[PDB]
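Report on the structure given below.
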Amino acid sequence: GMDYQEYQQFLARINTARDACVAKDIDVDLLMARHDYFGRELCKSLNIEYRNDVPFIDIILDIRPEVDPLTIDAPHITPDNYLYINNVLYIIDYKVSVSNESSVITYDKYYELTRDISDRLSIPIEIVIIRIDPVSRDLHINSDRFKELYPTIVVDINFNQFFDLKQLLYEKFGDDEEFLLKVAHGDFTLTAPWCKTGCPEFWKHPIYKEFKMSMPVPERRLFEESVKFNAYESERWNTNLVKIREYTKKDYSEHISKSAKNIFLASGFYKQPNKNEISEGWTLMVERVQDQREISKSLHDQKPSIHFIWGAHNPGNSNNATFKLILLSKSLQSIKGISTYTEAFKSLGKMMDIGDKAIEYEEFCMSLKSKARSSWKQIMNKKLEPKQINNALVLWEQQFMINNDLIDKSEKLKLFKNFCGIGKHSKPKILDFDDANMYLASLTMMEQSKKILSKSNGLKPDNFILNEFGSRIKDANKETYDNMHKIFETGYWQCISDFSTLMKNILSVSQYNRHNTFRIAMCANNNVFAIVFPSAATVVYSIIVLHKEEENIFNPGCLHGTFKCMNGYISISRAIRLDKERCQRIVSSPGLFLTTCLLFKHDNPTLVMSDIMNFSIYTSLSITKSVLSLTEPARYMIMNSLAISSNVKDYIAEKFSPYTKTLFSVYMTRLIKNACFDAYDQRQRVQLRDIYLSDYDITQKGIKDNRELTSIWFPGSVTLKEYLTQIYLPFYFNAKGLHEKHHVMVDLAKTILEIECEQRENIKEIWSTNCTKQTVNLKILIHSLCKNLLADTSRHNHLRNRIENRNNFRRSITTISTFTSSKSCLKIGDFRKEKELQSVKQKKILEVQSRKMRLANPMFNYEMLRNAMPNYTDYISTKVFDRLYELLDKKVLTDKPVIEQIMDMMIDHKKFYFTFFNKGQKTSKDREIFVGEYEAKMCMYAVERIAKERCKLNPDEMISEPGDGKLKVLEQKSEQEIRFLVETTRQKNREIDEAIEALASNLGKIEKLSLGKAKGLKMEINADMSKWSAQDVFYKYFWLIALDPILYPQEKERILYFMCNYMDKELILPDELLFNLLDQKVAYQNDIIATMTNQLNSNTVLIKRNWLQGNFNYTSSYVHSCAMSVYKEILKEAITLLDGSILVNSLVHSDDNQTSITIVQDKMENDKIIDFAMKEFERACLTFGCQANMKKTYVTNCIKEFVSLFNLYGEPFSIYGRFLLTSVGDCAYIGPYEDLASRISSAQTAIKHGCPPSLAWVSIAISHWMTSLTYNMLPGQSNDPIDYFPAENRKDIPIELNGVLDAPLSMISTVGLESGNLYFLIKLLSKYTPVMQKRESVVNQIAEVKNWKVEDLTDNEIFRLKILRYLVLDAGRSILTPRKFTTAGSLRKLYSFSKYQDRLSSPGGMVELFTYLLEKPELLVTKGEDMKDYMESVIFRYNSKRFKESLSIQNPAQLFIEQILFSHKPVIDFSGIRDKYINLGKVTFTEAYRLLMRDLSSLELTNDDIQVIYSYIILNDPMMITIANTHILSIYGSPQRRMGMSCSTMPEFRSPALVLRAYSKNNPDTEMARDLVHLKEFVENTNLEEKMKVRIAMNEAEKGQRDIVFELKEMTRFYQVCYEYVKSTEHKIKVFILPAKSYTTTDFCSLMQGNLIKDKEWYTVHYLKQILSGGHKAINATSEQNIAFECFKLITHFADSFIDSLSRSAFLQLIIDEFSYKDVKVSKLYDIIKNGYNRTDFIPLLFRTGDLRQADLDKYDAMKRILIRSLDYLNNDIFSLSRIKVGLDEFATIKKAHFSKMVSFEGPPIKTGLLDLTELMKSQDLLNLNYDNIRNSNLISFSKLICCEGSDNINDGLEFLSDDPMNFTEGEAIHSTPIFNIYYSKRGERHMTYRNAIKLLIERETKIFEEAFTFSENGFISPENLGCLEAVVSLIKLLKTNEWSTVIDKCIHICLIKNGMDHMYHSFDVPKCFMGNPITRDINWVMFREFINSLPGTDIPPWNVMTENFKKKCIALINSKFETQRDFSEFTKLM
RNA sequence: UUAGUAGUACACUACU
Ligand SMILES: [Zn+2]
């Protein structure tokens, strides 16, 4: 990026400097260094000459020197650069800054002065100031004339390297306040106050009394003093803040020492995990569980592991519906024996008989299905009636009627009372997992499963996934394709998939399942069936299977019993009562399952594939809560047990509680138990990779991947990365929303009331010194607040200004999202009236639904609560957008500034109320959400937001960093430590290491000195705080508001009052919880809920110290940061004692914490400091009121846990798996494209977090599978659109119609779904383009499109383009989307929806809205900027029936079934499809394909229509421009192993609602005026201004009068398509893990491309031309130049690196003339360099050719006193093209380029004795700049570099190679606790030249070739063998020159030239033996043939296989020559 | 709103 020379000198100046005024100048010099750097590279980007601080009076003299500068008055300014074209002078003053505030100042200053001579000379002078952003990198130019000149400018600039120097300078001097004084943009500017008057009540409040009670009396007054302090009044802002700092400095200075001095007190005794410590924990766990749960040893109490019973399919019987129905009927009737429900199952088969009348079932059912398939809506009013067939009364296809005559009254009861459990109505029941005869039973269940499921399907291993994605999986990694087959083949896959396909059909049936009906559900298996019994939503089902022989059935613990029938055996499973939410997951279980297996097995050959799948079905299908209780606690139980410092005992003895209800759970528990002990013995089995560090980051970082560790869930060995996956991944198998709300509300309530009681009874004291639970070290707090509050205001002065802007404090409440959102909200008051009326309605609807059930199968309160509970404070649920509307209409909210309204609300609202609703997430331990009043939301907003922008300043806080941005931060901080550790070790041990190499004589004396030295120590505290919210003093936060400098006194009074009320805040127990406790039935022994509510009197309990979970994150997080800031100071004083160095780095995120400590020792042992660090860690937490959970907290020597994002020893790594398990049931079930959109987004996310392409593609397959399974769009399904459309396969069917996503992953990762459309257009620009222009930019290939011929194209090719233009372009672009008939639902709670009723009811008032909205069309798309505007927007919104539904929650489970059932019904309205073709009702999916073709065939494809596609898609979006370029200019290079992974940021490829108001009326309300100009162009170029008006203007003559509906609906479309153009998208933080650091776009592109090709090897990427094009106005000049630079940089270095010094000019001269780099002649590139204005870059090149003149030297010398003859003399002994002396010791620079580019050279061969330097250029292996790599290289690699034309003495011929020394890589151990070797590049000695390397290679490798090709006991001598050699090398020329043969020839050649036998080799033709007659050149193939067989061969590596293949090839080939398949008639003609 | 009466409608259908 930047120059290396200036970096080194600026780094040294930071250490050299001591005083702040010296450090000041280093910051000033760094600005100019960046200033010129931007200018140097931009001048080449614009092709102009570079200049610096050139006077304006001289700039005119270049244009017109006839008038002298004295008489003509020119403005005396100092511009940077100038240009004169088109009779206009353009003045340049480039500058790099974040804001244009510094640019407009210099703009108007220049514009004013330049006008003095602008009218004097009558030549207009334009000011062109170019500014670039130093982080986001965006170009900003003010000149409009300059915009039209340069359409696109190349800006791949690097500031990343500049900020590295800034970090160093603001580290040493950043602590000193003398340096902070010098950096200022106003010193300190405090903005306008948010309030006018203070708060008197705050000083009176009893909580403020209680605050000062505990506090000491000097502190009491200080708090008074601090609040009343105004920062704007006193001379400086830090008057008070420093004053209170200096008071507490007595106790602080002492307490910092106190903690630090404990380093000597410590011992080598810390909570370390050990086999016994784990064992002890388990035993106390057993005791706990055996009390807390009812332990059972009986095998009848178990629950099903899986809720399914699979049995082998029967191919002998027919696979057809009607047949199976009767088959199961007779089968069920035929059941023989006696049980409980035997005669019940018997009659059920009897009630589904058809027999003779099989054909009547085929018709009757098809009529009913056809009746429903006609209508969009369901068939209402008409009564469904059954038809008597044999004994059964069929109601629908596979639906029957329960006939009360066919079953006994007693036998009907048995089935429903006992078996189905309809009418059945104290510890939990669990299985003893410590019983070996229970663990046995559990193991035998697995042994049983493996015995049956391992057996193959025997059916074709070809399903949609493999059929359509197999190709794209296989090419990524062939292993995974096979792995997939291995699964699909095995009964495992058929078992799950048939349960999936069966459940889909169980749900589909269960929807219309009545109370007098039992339904039958069949699957792809013709033995497996299911019976769905009447449900009293709840699905009641049994799996009924007809397995072959007895016990050829899989029972996981689900089966009721097997039964013998009259033909075979039939088994019926226990009645399962599951919920649709659970069942859904079972349907998507195969996708979950495949991923599980593939992820585990991936690239690990030691694992048993049949054992992975054996475990996987029991996970992917496990829907019980038994499993979650294992999967979650395991993650910590393993990691704790393999960490260094960690408390396992306590975690296993308290936090671990198995709920082993099922039988898999028992087996899985013991898998975990065992895995805990294996960890302890593997702690030291972890190794640390050899770190190849050579300045600016490291490649080959992180942990060593060694397969020495042991797996957890199955047998085999595993890698660390894989071990971690096996540890953490299990938890993501867990299922969401399993927690029954009835139980959650109780346990959530109980906990809050338990911890509040704790505080009420036990915790009384607030502050303390000894450090105790819920206590803060008040003196230490106040100081550490003061110190940080200073540094978080000194580093940014406008801090109060930044808060106002970024959080919209000044603007009206109606603008901020958090307030105008559709989130849940709590309303307080009295609703006893409507709450009673809303309840009794449902209590009647209860009886309504019961009355109807009494007729068919006779099986069978809010008033009470209010009457019973006296002190019941009444509340209600509402919406956040609705509350705002309510508070405005009743006028308490206004257009007053939101903060100004907040301040008043803090003092107005005095009592705060909060309610909780459960999340019920995948975790077994349930999480609560506290949601209270809207009034509260406003208060917390300010307090939290003020802390937000404060927290952002501190780099330690990470809640500030949105998205997965933390991952890179982990890395950047880990790398800083790995570097520091090395740097510091080399700085101390250098004195000792010198003596070691000196003596190494006797080695017995060396060990004495090698012991007594410095010792490295790294450690990471992977923390997790205990009860961050509940067990935390809220009183401490009062001080943060008090001490605050950027808060006014009248604000400070008001903030603290609200917080004073947030102590007397009440928790409302929601009614649903109170209803559970309403019906007593004997109360709880010790009822905590009743205790706190006084035997249930009030529904409110007061919560004090427990500030509610998530309400004060940032606030608490700043105090956390302040706490860890102390921990730093503690250790940093402790390590100065021992005399060494320490680097502590703390990452803070509310409750999740990570703190990395790196120490270089001298005195005491490493293990002492380990215990010391942990002591002060808890101390640091507890001195601030927070307590650290030592249970979950673990410490490693590498690993970093932080928010579950993991960084290893530099190498960042997340659990790629967790995101692949999302693409299964994560969608809103809207449409085929709409579903896939989010399912592929989940796959895109995996790639970010370092996922292999092979597995990435799997998710893409699964996603498609589920997507197509939802709407019956799979191959062979109903809506299968391959026959309906013209196409070969689903790759060619548009993804809008649902097909497959045919694109490269490197595109899908970037854009996705749209990629599939983009690839179909790039395919064309690689088919329908000529030989010229195709190799050039994409832009050029788009110009040729309008010169194509339409007739050339094919049916499919035409088909895409027609939809792509007439449909896709304008309409998340979908065409097919099913519409529903859903109802609005109950919207009574809403106030705002009532005001729509009143405006709809009263006549005229409706139209009045729409007529008002037409004069303000800004309020159709965006919400109002003012009260009325926002309010009336809310009412209009209700117009949409979709927005009315949006505020109601539909179950995705129910939504899923509704898209299956409504697929054969008319759902897609064609009206909205045909409208576009023209500019009936709903249409069925099948008909939608037909009716699309009837319209499509009519449309016309032109040479223009196609050119609109290539404009609107490619040429419009600068991103799509580059993506297409990257895939056309792509040149994939060297395949390499993924050694070093690094984090990389996604690059850039680039007023809202107020602008649209200035479009409605052209007058705005200055910068916003300029924004409308480009908006005018957008609407005029597309011409959508007229197109919209014409569409309305001709509709009023179509309809008749004035339709207000069309007046708006068409006007809204016009404003919504504006929104996307006007309101710009925020470039959110996206981090991709790549094989190296991506600085700029091009770098990112190359590394991204190469990461998503193969799994085993990543590839480095090249490009012919620049890929970064900006549009279709910008059509090469800037793409050419850089090629010339690359070329000559490459050549000069290749020449001075490898070619002999003596003959380097000749080489260059030969290369320049007859050669070409990247299809451009090197001469033309040289001419481009010579005609350029940066010749100073290529001084040594120009001198060597004789194209260097004095002007260049004079310029070069002026950039950073010379003569030509001086150079001519000086460089008489320096022979290099990359370097010439331009002084006494100053050499010239050529700037080295990478050597992976030399392949892009194409010229005639240059032969040098024997070597062909062209082939050395074209070589891959022999281009490394490492001596050892080339010395220890293969002869196969070198054998390409030989021609020799009969040379001699190989030693002589190698004279044309560099006899200059090469660079070797040396490595050394670092002497850390995690001991690793650093490897770096040295310069070797002298005898390490390129020649000697080649020679040593030749010698070593030829010796091995000789002994392999002896074929006798002689050698490479003895003509008896030379004859054999001649024979073997003869055939090689008379056969076929493939690739294997030629190598042998050239190797033999080499070997014979070496031995001095190259005076005959060239005169070696076929011997006399083989040649019958010498003259008559006849060949005896038979002889030759038998000669090849008669060759013995050798088995020495590496030639053993080489020779073997050669022989076979040559034999086969020879035999081929003979074998000529002649025509049968041919010979019959000749003779 | 309130009450009474009569109703409430459909997927897989496979190499198995
Ligand atoms: Zn030769």
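Think of each number as a place in line: the chain as shown, counted from 1.
Looking at the header, which is where the method is noted, we find X-ray crystallography, 4.0 Å.
Cβ coordinates are placed from backbone N, Cα and C, and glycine is handled just like the others.
Noted in Swiss-Prot for the protein shown:
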type    : residues                                   : note
MUTAGEN : A:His35 to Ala (Swiss-Prot position 34)    : Complete loss of nuclease activity
BINDING : A:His35, A:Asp80, A:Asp93, A:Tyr94         : Mn(2+) 1 binding site
MUTAGEN : A:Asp53 to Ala (Swiss-Prot position 52)    : Complete loss of nuclease activity
BINDING : A:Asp53, A:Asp80                           : Mn(2+) 2 binding site
MUTAGEN : A:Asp80 to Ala (Swiss-Prot position 79)    : Complete loss of nuclease activity
DOMAIN  : A:1006-1194                                : domain 'RdRp catalytic'
BINDING : A:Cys1844, A:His1949, A:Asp1958, A:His1962 : Zn(2+) binding site
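Structure coloured by features recorded in Swiss-Prot.
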residue	record	DSSP (3 states)
A:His35	mutagenesis position	helix
A:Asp53	mutagenesis position	coil
A:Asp80	mutagenesis position	coil
A:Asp93	Mn(2+) 1 binding site	coil
A:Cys1844	Zn(2+) binding site	coil
A:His1949	Zn(2+) binding site	helix
A:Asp1958	Zn(2+) binding site	coil
Q: Determine which residues of the same chain, besides A:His35, A:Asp80, A:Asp93, A:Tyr94, have their CB within 8 A of the center of the CB atoms at the recorded Mn(2+) 1 site, and list them by sequence.
A: A:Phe38, A:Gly39, A:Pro79, A:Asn81, A:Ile92, A:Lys95, A:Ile129, A:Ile130
Q: Could you list, ordered by sequence, which of these mutagenesis positions: A:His35, A:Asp53, A:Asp80, have a Cβ under 6 Å from ligand 1?
A: none
Q. Just checking, which of A:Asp53, A:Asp1958 (recorded positions) has the fewest C-beta atoms within 10 Å of its C-beta?
A. A:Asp53
**Q.** Among A:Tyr94, A:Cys1844, the most crowded of the binding-site residues [Cβ within 10 Å]
**A.** A:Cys1844
(Q) Restricting to the chain of A:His1962 (Zn(2+) binding site) and a gap of 6 or more, list residues whose Cβ falls under 8 Å of its Cβ, or answer none. (A) A:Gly1846
Q: Would you please pick out, from the recorded positions A:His35, A:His1949, the one with the fewest other Cβ atoms within 10 Å of its Cβ?
A: A:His35
Q: Please report how many Å separate the Cα atom of A:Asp80 (mutagenesis position) from that of A:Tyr94 (Mn(2+) 1 binding site), as a whole number.
A: 7
Q) Under a criterion of Cβ-Cβ distance under 8 Å and sequence separation of at least 6, what residues of the same chain contact A:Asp93 (Mn(2+) 1 binding site)? A) A:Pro79, A:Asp80, A:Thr106, A:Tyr110, A:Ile127, A:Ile129
Q) Do you know offhand how many angstrom separate A:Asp1958 (Zn(2+) binding site) and A:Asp53 (mutagenesis position) by C-alpha? A) 67
Q. A:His1949 (Zn(2+) binding site) to A:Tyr94 (Mn(2+) 1 binding site): how many Å between their Cα atoms?
A. 62
Q: Do me a favour and check the Cα-Cα span between A:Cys1844 (Zn(2+) binding site) and A:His35 (mutagenesis position); whole Å is fine.
A: 55
Q. When you average the Cβ positions of A:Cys1844, A:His1949, A:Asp1958, A:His1962 for the Zn(2+) site, which other residues in that chain have a Cβ within 8 Å of that mean position?
A. A:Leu1810, A:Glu1845, A:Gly1846, A:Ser1847, A:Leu1952, A:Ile1953, A:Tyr1961
Q. Relative to the Cβ position of A:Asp80 (mutagenesis position), how many further Cβ atoms are located within 10 Å?
A. 20
**Q.** Length of the line joining the Cα atoms of A:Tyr94 (Mn(2+) 1 binding site) and A:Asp53 (mutagenesis position), in Å
**A.** 11
Q) Could you tell me the C-alpha distance between A:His35 (mutagenesis position) and A:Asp53 (mutagenesis position) in angstrom, no decimals? A) 12
